[PDB]
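Step one of this worksheet: look at the structure below.
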Amino acid sequence: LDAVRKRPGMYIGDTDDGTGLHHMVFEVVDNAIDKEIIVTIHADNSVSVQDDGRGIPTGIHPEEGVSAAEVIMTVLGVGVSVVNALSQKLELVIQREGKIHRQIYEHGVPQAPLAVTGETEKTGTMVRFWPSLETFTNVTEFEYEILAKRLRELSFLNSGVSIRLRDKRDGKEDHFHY
Ligand SMILES: Nc1cc(-c2ccccc2)[nH]n1
Ligand SMILES: Nc1nc2ccccc2[nH]1
């Protein structure tokens, strides 16, 4: 990830006008799109993307020797590893094979291995990220309508996916489904 950290604008887009900032969300959503996705803008200016999919794989990657999810998050669509690298904090929650798994990153650095924290009957993946204010300048707050515009376009192209957008700062919400 040091290549990304070294030139963030080249991977995520302009880090001063809000372009790159919002592309962080779009990258995560893109990965989720591969049946309901919920994008939430939190009051602390983090965004979370949840789905009810199968959950990303949690087993150890036989080559890298860490969880497959960690490989996805830390090894170079630009890839969610870019989002992770440029987030001061990122929380990953995977519900899969009857288990809830959690992991925290800071600036792309895992704080511990992906760990089983409980049981569940649901499946899905949740990523919540806090963009690094060391990288993103000037425009540092998410603009609802920038997200809504893109998610609407995506909903038309991905006919079987329901997309919800929620703003916890002011209660605004939308539901894109084609
Ligand atoms: N909310 C999410 C994030 C992801 C995801 C899937 C593949 C790679 C990275 C992230 N799925 N659902
Ligand atoms: N604040 C801060 N920024 C960082 C960038 C890379 C690794 C660790 C870091 N801690």
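Numbering of chain A is taken from Swiss-Prot, so the residues present carry the numbers 16-49, 57-98, 117-218, in order.
Yeah, the Cβs are placed from backbone N, Cα and C, and that goes for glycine too.
These come from Swiss-Prot:
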| type | residues | note |
| --- | --- | --- |
| ACT_SITE | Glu42 | active site, proton acceptor (ATPase activity) |
| BINDING | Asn46 | ADP binding site |
| MUTAGEN | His38 to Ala | 0.2% supercoiling activity, 7% DNA-dependent ATPase activity, binds ATP normally, complements the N4177 ts mutant |
| MUTAGEN | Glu42 to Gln | No supercoiling or DNA-dependent ATPase activity, binds ATP normally, does not complement the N4177 ts mutant |
| MUTAGEN | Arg136 to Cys, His or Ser | Resistance to coumarin antibiotics, decreased ATPase and DNA supercoiling |
| MUTAGEN | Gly164 to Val | Resistance to coumarin antibiotics, decreased ATPase and DNA supercoiling |
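Everything Swiss-Prot records as a feature, shown here on the structure.
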residue : record               : Cβ within 10 Å
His38   : mutagenesis position : 21
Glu42   : mutagenesis position : 23
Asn46   : ADP binding site     : 18
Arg136  : mutagenesis position : 20
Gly164  : mutagenesis position : 20
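The Cα of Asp49 and the Cα of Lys57, which border 7 unmodelled residues, are 10 Å apart. Between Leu98 and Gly117, the deposited structure omits 18 residues, and the straight-line distance between their CA atoms comes to 11 Å.
Filtering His38, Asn46, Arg136, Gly164 by Cβ distance to ligand 1 (under 6 A) retains the following recorded positions: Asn46. The recorded positions near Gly164 (mutagenesis position), taking a 10 angstroms Cα-Cα threshold over the set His38, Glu42, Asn46, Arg136, are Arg136. Here the C-alpha separation of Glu42 (mutagenesis position) and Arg136 (mutagenesis position) works out to 22 Å.
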